[PDB]
Number of protein chains: 2
Amino acid sequence: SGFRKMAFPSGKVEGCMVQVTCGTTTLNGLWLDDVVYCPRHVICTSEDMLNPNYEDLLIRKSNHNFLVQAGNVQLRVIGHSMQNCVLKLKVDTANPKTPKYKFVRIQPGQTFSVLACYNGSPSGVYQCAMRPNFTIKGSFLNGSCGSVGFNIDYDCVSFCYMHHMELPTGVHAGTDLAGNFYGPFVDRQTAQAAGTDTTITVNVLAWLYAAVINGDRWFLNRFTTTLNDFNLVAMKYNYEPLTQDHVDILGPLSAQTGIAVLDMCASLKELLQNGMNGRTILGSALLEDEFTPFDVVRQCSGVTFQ
Amino acid sequence: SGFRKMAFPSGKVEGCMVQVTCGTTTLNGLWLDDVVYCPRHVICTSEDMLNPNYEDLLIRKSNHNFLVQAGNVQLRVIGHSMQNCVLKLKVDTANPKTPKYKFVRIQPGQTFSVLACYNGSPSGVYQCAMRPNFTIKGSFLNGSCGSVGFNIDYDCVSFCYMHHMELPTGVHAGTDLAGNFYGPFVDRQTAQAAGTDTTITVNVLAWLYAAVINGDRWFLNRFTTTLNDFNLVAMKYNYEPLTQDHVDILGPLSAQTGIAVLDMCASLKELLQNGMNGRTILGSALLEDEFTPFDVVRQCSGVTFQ
Ligand SMILES: *[C@H](O)[C@H](C[C@@H]1CCNC1=O)NC(=O)[C@@H]1[C@@H]2[C@H](CN1C(=O)[C@@H](NC(=O)CC(C)C)C(C)(C)C)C2(C)C
Ligand SMILES: *[C@H](O)[C@H](C[C@@H]1CCNC1=O)NC(=O)[C@@H]1[C@@H]2[C@H](CN1C(=O)[C@@H](NC(=O)CC(C)C)C(C)(C)C)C2(C)C
C-alpha cells in the first residue's frame, strides 16, 4: 500500500539530454539518433525574444553558431532546420543511448514525467498533468528550456512535452516534440494569459478509488446520484462535466472496490458541498486531480518497464 | 518558479537493480561491483517468515540456491554472507554500470528518492522523508523488497535505505545498506507498532520560505516570537522543538527572503492556531513537512548532477 505522486524512471531520457548554446543563450536539447531537438528561441538575443521573426533569424545563422555538448564531448552540427517552434540540429554522431521512442501529443487531463535539466545535466524528476487550459504546474528556473516530459510504456519512451516558457501566474507552457504549442501561446516575450482552468473530474474520482484501495473510506456513503444531477454540482464547483466514457474508464476501479461509479460521484458531491471537516484523503486536505485512472491502476497494481 | 516534490534522476540506480530469487521468494537486489545486496528474508519460506532464525536458515543454503538475474542475463553466485538484515551475494561479474557510491545512514527529518522496483525492473521514482519514528510513507506492493532509497551529490550516489516490510498502519520500514534497521523493527512477520510520530518543524519552516520565494505571502505578519515561546506552541501541536542549529540552517533562506527566522515562526504559530481559512500554500491545504532546507535551496536555485 501507499499512494505517492510517482514519476517514471528517468534513465532512458537522461541519456538523451545535451547542452545547446547559441550566442549568449544556453538551454537543453534532446538527442535522438543523429538529431538534437531544442526550443527555437535559442537563436534569439535578449532583444530578439521581445518580438522575433524566427525565419529571418534562422537564415542568418550557420551550423557553427550552434555549440552542442553531450557532457564534456562536443557534437558537430552538420545541418539545421526549423519545425514549428522547435529546432532540429543534425549532428555528426547518432546517440548510442537512443531509446525506442515516439512523439505523441497528449490531451489535457493526462499526466507525464518531467526531467528538469540545466546545462544538459538532469536535476530532478517529477510528475505533472496537462491542465485543461493547456498549462502545466511545473518547477522550472532559468535555463530549464528544452527539458522534456514523457511517459514510458514497456521499453518505449513517448515524448509529449518540451519546456519553453513561464507565464506571469507562475505556470508553464511548451510544445509537443513537433514544435506545436499546447494552448494559445507563442514563443514571444509578451503578455499572454492562461485561460480559465477547471478541475479534472474523472481524475478526482480515480484518486478517490485509490484512497479506498488504500483504506481511506470515511467519505463513502450509501447515497447515489444520476450522472445528470452530478454534473449540475460539477458546473457549480468549476469541475469538468463527466461523460459516460469517463464512467467506462473508471469501470475496472469500480469493479475492484465494489463501489459503483455513480456512488462515488455522490461521495464527491458531498465532499464538494461540505468540505472535509478537518480530515484528509491519502494525506491531502484537498481533492487531488493530477492522477489518471491509469496512474491509479499502475501504482495500486505495480507495472514496470524494461 | 514552481515547487514540486522532486526526486533525483534515477538512471545511475536503475543500472544496479537486479532480480534475486530463492525458493518461492523473488525480490530486488542492488548490484555494485561484484556484490548483490538484498533483504535477508529472501531465504525464508512463508512459514519461515513467521519466526525465523536467520543464521540457522542461511547455513542450510548454498550458492546455487540464489538465482540472480540482471535483466535477461543470469549472474552466477560464488559466495554469500549475511551482514545484519541484508545478504551480500558475491557474483562472478562486476557491474560495469557501478556508479561512484557511498553507504550512508540518514537522520529522521532528512529526505531521499526511492526507486520502486519489481522483479529487478524499475517501476517509478518518488521522494520520501524519514519520519521521526523511523518509518517512511512510501508506495510499496508485494515484491518491492530490495528497492533502495538514495540521494545524489554531484556524481556520487549515497544509498541510505533498503525496503523490507510494511507495518499495519500502511507505513514502511527498512534498513540502511549495512542491514541495520531504521527504528525498533525486526524482519519478522509479527505485530510491531511504529511509535508516535511528530511533525518536522524545521522542514515546515523551510517550505514556508519556499512559498515566499514563489510568491505566496498571505501568511506573513509583522509579529515576532522568542524561540522559547514558539516551542510552547510546538509541543501543543505535536511539532518538534526548534533548536538554534535549525535557526542557523535556515539562515540562508532567511537572508534571501529578508524574513527573520523568528518572524517566520510567528507565522507558523498563527497557522497552527487558526488554520488556513480556505487558502492554500504552494498548492497544499496542509502544512508540508517533507522538504528539507537543502531541498528548498536545490529547487529554488537549480543544482544538477553528472
Ligand atoms: C528558458 O529556459 C526559459 C525558462 C523560463 C525561465 C524562468 N522559468 C521558465 O520556465 N524561458 C524563457 O526565458 C522564455 C523565453 C523568452 C521569455 N521567456 C519566459 O518564459 C518569460 N515569460 C514571459 O515573458 C511571459 C510569457 C507569456 C512568454 C520570463 C519568465 C523569462 C519572464 C521566450 C522567448 C518566451
Ligand atoms: C517484500 O517485497 C515485502 C514488501 C511488502 C509487501 C506489501 N508491502 C510491502 O512493503 N515485505 C514483506 O512481505 C515482509 C516480509 C515478511 C512479512 N512482510 C510484511 O511486510 C508484512 N508485514 C507484517 O507482517 C507486519 C510487520 C511488522 C512485519 C505484510 C505487509 C506482508 C503483512 C517479512 C519477513 C517481515
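Here chain B follows Swiss-Prot, giving residues 3264-3569 in order.
Per the header: X-ray crystallography, 1.8 Å.
Every residue, even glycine, has its Cβ placed from backbone N, Cα and C.
Annotated active site, for 3CL-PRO activity per Swiss-Prot: B:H3304, in sequence order, evidence recorded as sequence analysis. According to Swiss-Prot, the feature active site, nucleophile maps to B:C3408, an assignment based on experimental evidence. For B:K3353 to R, Swiss-Prot lists a natural variant annotated as follows: In strain: Beta/B.1.351. For the natural variant B:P3395 to H, the note given in Swiss-Prot is In strain: Omicron/BA.1, Omicron/BA.2, Omicron/BA.2.12.1, Omicron/BA.2.75, Omicron/BA.4, Omicron/BA.5, Omicron/BQ.1.1, Omicron/XBB.1.5, Omicron/EG.5.1. Natural variation at this site is recorded by Swiss-Prot as B:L3468 to V, annotated: In strain: Zeta/P.2.
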Distance, B:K3353 (variant position) to B:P3395 (variant position) (CA atoms, angstrom): 35
Alpha-carbon distance [B:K3353 (variant position); the residue listed as 'active site, nucleophile'] in Å: 19
Annotated recorded positions B:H3304, B:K3353, B:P3395, B:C3408, B:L3468, filtered by Cβ under 6 Å to ligand 2: B:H3304, B:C3408
Assigned element (helix, strand, coil) containing B:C3408 (active site, nucleophile), judged by DSSP: coil
Rounded distance in angstrom between the Cα atoms of the residue listed as 'active site, for 3CL-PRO activity' and B:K3353 (variant position): 17
CB contacts for the residue listed as 'active site, nucleophile' [other CB atoms within 10 A, all chains]: 25
Conformational class of B:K3353 (variant position) under the three-state DSSP mapping: strand
Which of B:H3304, B:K3353, all recorded positions, has a Cβ with the fewest other Cβ atoms inside 10 Å: B:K3353
